[PDB]
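Undergrad: Attaching a single structure in structure tokens format; questions to follow.
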Protein chains: 2
Amino acid sequence: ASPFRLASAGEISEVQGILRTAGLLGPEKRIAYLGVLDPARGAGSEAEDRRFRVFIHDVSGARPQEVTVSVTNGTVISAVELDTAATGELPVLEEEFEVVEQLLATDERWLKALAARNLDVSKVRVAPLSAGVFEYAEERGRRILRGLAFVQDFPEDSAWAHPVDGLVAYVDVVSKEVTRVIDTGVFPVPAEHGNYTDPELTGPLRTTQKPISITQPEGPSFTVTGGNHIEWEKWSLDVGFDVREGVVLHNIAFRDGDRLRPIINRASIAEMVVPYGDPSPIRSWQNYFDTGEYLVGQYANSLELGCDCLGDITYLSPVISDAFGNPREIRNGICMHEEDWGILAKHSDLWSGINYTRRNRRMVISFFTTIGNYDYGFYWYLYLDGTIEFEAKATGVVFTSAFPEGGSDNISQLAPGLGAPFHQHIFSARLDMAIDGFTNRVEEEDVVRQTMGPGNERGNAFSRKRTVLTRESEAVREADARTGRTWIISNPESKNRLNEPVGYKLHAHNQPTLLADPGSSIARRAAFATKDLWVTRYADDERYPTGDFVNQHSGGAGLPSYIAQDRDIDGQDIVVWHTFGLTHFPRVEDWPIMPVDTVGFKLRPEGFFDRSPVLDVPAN
Amino acid sequence: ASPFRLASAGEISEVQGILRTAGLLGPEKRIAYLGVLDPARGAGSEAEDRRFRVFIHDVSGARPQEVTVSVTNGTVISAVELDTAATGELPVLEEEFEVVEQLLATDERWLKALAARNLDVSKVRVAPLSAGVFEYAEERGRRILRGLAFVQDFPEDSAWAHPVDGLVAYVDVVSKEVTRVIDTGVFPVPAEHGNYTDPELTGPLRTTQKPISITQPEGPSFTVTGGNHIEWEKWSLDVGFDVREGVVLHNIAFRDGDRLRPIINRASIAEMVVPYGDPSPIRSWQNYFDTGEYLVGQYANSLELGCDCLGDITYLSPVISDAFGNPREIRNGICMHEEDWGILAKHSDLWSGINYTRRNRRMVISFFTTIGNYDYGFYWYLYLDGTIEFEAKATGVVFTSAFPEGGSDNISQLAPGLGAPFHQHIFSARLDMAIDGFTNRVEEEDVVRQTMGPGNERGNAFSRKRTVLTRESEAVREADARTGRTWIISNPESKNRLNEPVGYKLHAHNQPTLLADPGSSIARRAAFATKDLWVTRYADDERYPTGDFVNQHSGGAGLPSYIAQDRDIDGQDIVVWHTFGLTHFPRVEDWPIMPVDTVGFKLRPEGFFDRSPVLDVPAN
Ligand SMILES: O=CCc1ccccc1
Ligand SMILES: O=CCc1ccccc1
Ligand SMILES: [Cu+2]
Ligand SMILES: [Cu+2]
Ligand code: NA
Ligand code: NA
Ligand code: NA
Ligand code: NA
């Protein structure tokens, strides 16, 4: 009955039938995105209308369409033809991954480049990479992918160990033309294999690890009702799933006495970008938006009990659409479990004689996605004490190149002849805030150092200052680790028992933001990534920091366009966008398969409760 | 047989007998510090000599002494009379904690101040706080403690809820005189209790938490030999314990093939300081050095199975001396166990069809200490992939004051009338490095942004730069989160298979350092805390960043004095000192007992291995 329930196979079958009957899903059409729309603000009228947004691609060159359908009424609500030169191309289709390799395999220029290298075309894998927007006027309005080549010596070989540097091709995947083949010279193809399951490389496997057994003899402490409504240790929320964003959290709230208090209306990772810092023309165009261009949710892994998720695991199996509108289940695509998290609070008192210890725990909601060489785990954590934390785990295989004789300032060496270009992994969290309701404000909090003098005669005092962000034009903020900068989201109309506004404090990791020159193409297309924090006024159609159609969009869409409206955000329905990322100078230890590295953020209560909220936790 | 074994009860009994026979331990003497000395550099002569350093206090006013004894030869090696006005007072004795309350209880000025407040002297607890060095000329060369008062309504009451503001006393604990009683005015004593085990405050305890069972059916994967030598998943180390520093790690090394490769010779938390930022004269002198002034190791808790440490736990029970030279066991004072740590590495490859997942784990070595209101957990972590991490967990009860009518810029309100002054918790990790041996250097690594232009026509390139620190005068470094600043400790004479120096990268949390005015007393006594990183040349007697005798020392001792020698550190036996801390603006949720907050640092291999070191981990 909940409007926030996961999409069902039946709903997706209905969408397909509706589009087919309307003449919108003929043999030349492909569904490039399908997703359920969130209820509009103020859905307290009990009028459920399950609506789906669809992006429809046409493989014969006709204009794509954006379509909204209602499955409750079985109708097409709206249907719009898209001018992709203006508003951007549609996301990459899975079925296009192989088209780039296949088109190059018959192009004379491609074949001549491989022949000069004595490479058999049947052994050459081509990575299908997004094109971006650069200097090539012939690409405007066309659907372009760029291809970089890797050799697979045998079917089970890791191609990433054998990059073919000095060579790149551009392909129009709709007209099926190879527009350019660029060959800047021959590099040796690195010869060592990178097969991390080969006994020659691993040596004998360790026999020293004894098992760790994690069980819950009475089952887990959380309940799931309605398919995706979670209640755990006074928390409640709905777990959604979208093919673009992946796991989405709705209606995060905390049961404080008899009051269910909202905290966050919608939480998601709304974009991610991986910009490469190698100035070689073979790769200087390389920036992929895994969320916006490829849709991370459709590549979610099926997670294996005892390997990917350990303990008493409850699974969700979300349903998405394939390119023809058929429902497809991602079996065991979301793990949910609780974890012990050490000591929560502890004190031994010299005067009362009381010794007190309580243990902490967290609820874990996670999925894993794979797009080409990279793999990412997305983890949401809820803690007993009201903290909310997000963590990204990056692993997989680093993207490789040749390592040039004489070295490089932008590439590190991993093995003889084998390089890995410098790059970043940058995420955008979209936090539709609802601290005790929708009237919220953001304050920037800095430490204040004080001068020794009158009123501070011993020079020990220090303080803090809070600046309210009142309009969107002043709500584009930078981190400052040196001054301990944080941001507080408060409700000025809801006060704690000390008559102070209730609030939550956002703690960032203060990692570097986008490094590229501010005049670059990527700085214009990923403008969100140049600043740590943005605050906008909520609006239904302002969903992604990069806009709706990221692929081959020329720039400026999303957050820079939103904040130009300069809307009031002081005690209003607001959205926080936090940029956070890893800057990756690859090390030898990242090869041939990368141990996990992590980045994230957390929010902690800041006078939201009237005292510690975990006084009622038992001794265990 | 190991020279790094824990001190035994028999060794401490021998020290006592040796000091007694030498005439050094009469009835007026107290042992204020006793600890085993580390083997000198180059102990490859097989000549074991177990030596102990002792600080001897005299309760009758005679000069204290520093004494070194050899238990192997049963002799006093050296004995030096200390001039405490010059070099600092001895650490606070546990038996002095109660002397301050007892002396004030008969002082007419103290009694008049309590009578004006209608407080019964039998209900007034007095916190024994270290004095520091300020403007009081009469305190030079005397052993002073300062007292702040708290009311206990009944024997099991939490006194911290009832601070008596506007009142402070100074006491000479050797001559047993109250030197000053300062009363700046009457504040209401906050009335609400803070008894976090009272059902009136906790409400009914949750019944919703189901048990989590963590077991190791075949036992743990690590072995302990010789009392304190650990081997775990190619790591080996010795776990030491010192009454001042707490847990100390010796000879951290990693078994790479057939070679045992050293990484860190000695790791410890060598100092910590809690400076308060309240300019009230009642508290503007308040800075305690828990390690240097109070000795955190002697207040280590006994850790309870299933409450403090969960899983298959192996305990160590270190032995220390009491004030009379008797051995005293800290039963179960150190927990050791391994923990599952999620995914280690994962990749699903589109071209090879191979799906690969491995799980991570870490070894945990921890102890907990309690000094007055504050409790701290110290956690050392070793990971499968070569990472070393330290984590401090801060909990307990915040130090309180009145909250003034009309508010405060330096105190936050926790309850009606109840304040908590702003303060920091700052730690110093001393890392005696030994990356593949003792010839080490430190490089500072910054991200380098590049301008769009020739050689970077698309404005995407970025790079990094490394600066070698060659002498101590240039090795006092500040964090820079914006440029992703890290520090690399490398061995220029030991190269990986790519002919690059092996190394480890130190990742800091980049939290604010000491906030106090640089002309303050605390900035001079805790000078280490004003900078994030220091590098010194190793020397036997350069143990603490604050010097040997922190209590009432006038300033400048330790690191600022060491680095003035301006010694060569480029490919030498070096020591890294990393400052890291929490800046604490207390929140309502910290009251009446604080949920854990954390800070720390980690070191990751940086071309130390020839490839990932966890390729031989099995599928489980
Ligand atoms: O992450 C998207 C870029 C990509 C896609 C497919 C193969 C390699 C790289
Ligand atoms: O942490 C050392 C300061 C202190 C010691 C004893 C009681 C309260 C405060
Ligand atoms: Cu990376
Ligand atoms: Cu604190
Ligand atoms: Na355009
Ligand atoms: Na909002
Ligand atoms: Na002095
Ligand atoms: Na060293």
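Residue numbering for chain A follows Swiss-Prot; the residues present correspond to positions 9-628, in that order.
Just so you know, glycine gets a Cβ as well, placed from its N, Cα and C.
The active site, proton acceptor annotation in Swiss-Prot covers A:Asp298, and the record cites similarity to another entry as its basis. What Swiss-Prot records for A:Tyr382 is active site, schiff-base intermediate with substrate. For A:296-307, A:379-384, the entry in Swiss-Prot reads substrate binding site, with the evidence type similarity to another entry. Per Swiss-Prot, Cu cation binding site is recorded for A:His431, A:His433, A:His592, and the stated evidence type is experimental evidence. While the structure shown retains the original residue, Swiss-Prot records the mutagenesis experiment A:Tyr382 to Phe with this note: Loss of activity.
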Undergrad: How big is the gap, in Å, between the Cα of A:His592 (Cu cation binding site) and that of A:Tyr382 (mutagenesis position), rounded to a whole number?
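TA: Cα of A:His592 (Cu cation binding site) to Cα of A:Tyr382 (mutagenesis position) measures 13 Å after rounding.
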Undergrad: List only the single closest residue to A:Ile379 (substrate binding site), chosen from the recorded positions A:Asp298, A:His431, A:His433 by CA-CA distance.
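TA: Result: the closest of the recorded positions to A:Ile379 (substrate binding site) is A:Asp298.
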Undergrad: Please report the DSSP secondary structure of A:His431 (Cu cation binding site), reduced to three states.
TA: strand
Undergrad: At 10 angstroms around each C-beta, which of the recorded positions A:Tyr296, A:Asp298, A:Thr299, A:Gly305, A:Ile379 has the fewest other C-beta atoms nearby?
TA: A:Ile379
Undergrad: Relative to the Cβ position of A:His592 (Cu cation binding site), how many further Cβ atoms are located within 10 Å?
TA: 22
Undergrad: Among the recorded positions listed here (A:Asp298, A:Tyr302, A:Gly305), which has the Cα closest to the Cα of A:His431 (Cu cation binding site)?
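TA: Minimum Cα distance from A:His431 (Cu cation binding site) across A:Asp298, A:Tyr302, A:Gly305 lands on A:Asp298.
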Undergrad: List the other residues in this chain whose Cβ sits within 8 Å of the Cβ centroid of the Cu cation site residues A:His431, A:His433, A:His592, in sequence order.
TA: A:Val282, A:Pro283, A:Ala402, A:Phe430, A:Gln432, A:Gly589, A:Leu590, A:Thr591
Undergrad: Between A:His433 (Cu cation binding site) and A:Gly305 (substrate binding site), how far is it from one CA atom to the other, in Å?
TA: 17
Undergrad: List the residues of the same chain that sit at least 6 positions away from A:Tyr382 (mutagenesis position) in sequence and have their Cβ under 8 Å from its Cβ, in sequence order, or write 'none'.
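TA: In sequence order, A:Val282, A:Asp298, A:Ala402, A:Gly404, A:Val405, A:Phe407 meet the Cβ cut-off.
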Undergrad: Secondary structure at A:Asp298 (active site, proton acceptor) (DSSP, helix/strand/coil)?
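TA: DSSP assigns A:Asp298 (active site, proton acceptor) to helix.
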Undergrad: For the binding-site residues listed here, A:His431, A:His433, which shows the highest count of neighbouring CB atoms within 10 A?
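TA: Counting Cβ neighbours within 10 Å, the top one is A:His431.
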Undergrad: For a Cβ distance below 6 Å to any atom of ligand 3, name the recorded positions from A:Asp298, A:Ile379, A:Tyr382, A:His592 that qualify, or say none.
TA: A:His592
Undergrad: Near A:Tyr302 (substrate binding site), which residues of its own chain have a C-beta under 8 A away, given they sit six or more steps off in sequence?
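TA: For A:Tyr302 (substrate binding site), the qualifying residues are A:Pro99, A:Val100, A:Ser138, A:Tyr296, A:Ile379.
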Undergrad: According to DSSP, folded down to helix, strand and coil, what is A:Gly305 (substrate binding site)?
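TA: In three-state terms, A:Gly305 (substrate binding site) counts as helix.
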